[PDB]
Amino acid sequence: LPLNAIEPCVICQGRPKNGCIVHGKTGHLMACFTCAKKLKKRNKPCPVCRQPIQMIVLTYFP
Amino acid sequence: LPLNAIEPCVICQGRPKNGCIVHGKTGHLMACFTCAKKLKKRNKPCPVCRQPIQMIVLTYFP
Amino acid sequence: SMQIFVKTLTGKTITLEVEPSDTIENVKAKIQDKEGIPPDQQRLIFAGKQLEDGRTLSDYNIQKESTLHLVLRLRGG
Amino acid sequence: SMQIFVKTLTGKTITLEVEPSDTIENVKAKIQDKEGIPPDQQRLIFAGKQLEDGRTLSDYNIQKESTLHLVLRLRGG
Amino acid sequence: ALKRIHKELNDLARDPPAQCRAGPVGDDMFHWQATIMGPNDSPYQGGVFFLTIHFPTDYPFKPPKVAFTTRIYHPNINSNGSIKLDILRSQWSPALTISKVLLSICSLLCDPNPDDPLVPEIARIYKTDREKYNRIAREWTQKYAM
Amino acid sequence: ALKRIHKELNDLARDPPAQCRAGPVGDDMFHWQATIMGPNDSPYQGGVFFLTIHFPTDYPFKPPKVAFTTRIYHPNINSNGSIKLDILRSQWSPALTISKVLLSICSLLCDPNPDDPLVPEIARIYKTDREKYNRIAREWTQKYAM
Ligand SMILES: [Cl-]
Ligand SMILES: [Cl-]
Ligand SMILES: [Cl-]
Ligand SMILES: [Cl-]
Ligand SMILES: [Zn+2]
Ligand SMILES: [Zn+2]
Ligand SMILES: [Zn+2]
Ligand SMILES: [Zn+2]
């Protein structure tokens, strides 16, 4: 169980981790939607694995 | 912050929630990868919103 | 303005800021914003009965601190 | 067999089950399984130095309960 | 299925809805009993309706089998208590729990579908003489559910 | 940037790394001083190397500006303290924190790139006679980093 999943966005530290950075069949979820979308708009790689960002998924936890 | 994000998969209750069900630009993360892939393989919709499953993203929490 | 609670499909409970004049449709829009569930898939239940989109919380005598129960859209047949 | 810790890029600490004879390449493969980081993007550091893929944990005197530090692949220039 | 069923049971034992209750029959985790209180201000008010639940091997990918054991007058519930309801068949979701299924069924009691019914005779009364429908449903509630 | 910078500082105070330390100069949260301990089993051993850190207003989307203030002998760090290192330029990542940047720099000390050097003269010595390079690096550590 990912104990750090409930901590704030590692980039801005002010919003929940709801911006999943998707590349291929995997995703790294450590930033909020706002910060992740900025990286995608600027064509930046994934911050943790450097793979190209294919899309940002606004992630909900039902 | 999503406090329920650290609870086990709602389907099998035995694995962490690392199978993001993606539809359009949003995702519902409440099942593990194994359970979510079964739903995708069986052509089932998202369990919480019923929209078609475009892909399952194996989600990591850096 | 008052708060109500919604027990979502998995059992997770959320809090909404509402007014008694708010329609059920407005409430489902607020649930969509928090949960990403389209209103047409939301069925809200209170006192064992479904709540219809065109009516208000006041029409259903729903008061502050009430809990609404969210299930999936359904149809008998 | 023994446990070691890896402080990942965000500062999160993970635990790995390893053998002293495991190479750094084997350790990076285990990190890939847990974290989804390709081995070529992993730079492991211990005692202030990067760990080379072809060497073993024993070669580096990495013992039970040790902590390796993960940063991103880098290149001076 | 067992971890999921045990989780549901623990959640019910500590936090059921005011309207519905459920639990295993004896030691059979796959066979449960349930109760639904008839909604207030309805032909079912004051009634308590019993149901039987049978979880399949591949629950919750496959839906539970849910049937009333108490007789009940309703267009979408037949004389053996079978419930023709989409969430028990093609519109099932593995995120539905027994608690949510029971609340869903409870909400069906006052929201029947008389246009595509399970019991055409009851549906025809519902559509052409609603007070007669309500009167019979109240009679059945007194006779069977109290 | 302030929330992120404060979080990094609070983390550094709470779980302090051993090899590298850093914190604000005076009351300026955007201007820090750092130290790196020279790695054991290296010509830098026993040395303490000071660095300045400037955080840009749009940190961490843009990298921190990092320079040595202690003189150090290396192919990719010059006598004006400039560091030429890809993670401070095009290979920056917003997930790198100051502690990870400092540890990265520490690991560069014994993993130089003499092929694409900042100081060609030092890279030439490194490739001509590593023992001579190590001697000079040790002498500079004792002269400047103690
Ligand atoms: Cl996108
Ligand atoms: Cl898929
Ligand atoms: Cl099980
Ligand atoms: Cl800020
Ligand atoms: Zn953010
Ligand atoms: Zn990634
Ligand atoms: Zn599962
Ligand atoms: Zn969904």
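To match Swiss-Prot, the residue numbers of chain E are left as they are there, and the shown ones run 2-147.
From the backbone N, Cα and C atoms, a Cβ is placed for every residue, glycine too.
In Swiss-Prot, a published mutagenesis experiment is listed as E:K63 to A or E, annotated Strongly reduced interaction with CNTO4. Swiss-Prot documents E:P64 to A as a published mutagenesis change and attaches the note Abolishes histone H3 ubiquitination and decreases interaction with PHF7. In Swiss-Prot, the entry for mutagenesis E:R90 to A states: Abolishes histone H3 ubiquitination and decreases interaction with PHF7. The structure shown retains the original residue. In Swiss-Prot, the entry for mutagenesis E:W93 to A states: Abolishes histone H3 ubiquitination and decreases interaction with PHF7. The structure shown retains the original residue. For the mutagenesis experiment E:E122 to K, the note given by Swiss-Prot reads: Abolishes histone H3 ubiquitination. The note that Swiss-Prot attaches to the published mutagenesis E:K144 to E is: Abolishes histone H3 ubiquitination.
Projection of Swiss-Prot feature records onto the structure.
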| residue | record | Cβ neighbours (10 Å) |
| --- | --- | --- |
| E:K63 | mutagenesis position | 13 |
| E:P64 | mutagenesis position | 20 |
| E:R90 | mutagenesis position | 11 |
| E:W93 | mutagenesis position | 20 |
| E:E122 | mutagenesis position | 9 |
| E:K144 | mutagenesis position | 11 |
>> Roughly how many Å lie between the Cα atoms of E:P64 (mutagenesis position) and E:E122 (mutagenesis position), rounded to a whole value?
In response: 28
> Between E:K63 (mutagenesis position) and E:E122 (mutagenesis position), what is the CA-CA distance rounded to a whole number of Å?
Replying inline: 31
>> Going by Cα-Cα distance, which of the mutagenesis positions (E:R90, E:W93, E:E122) sits nearest to E:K144 (mutagenesis position)?
In response: E:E122
> What's the CA to CA span in angstrom from E:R90 (mutagenesis position) over to E:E122 (mutagenesis position)?
Replying inline: 23
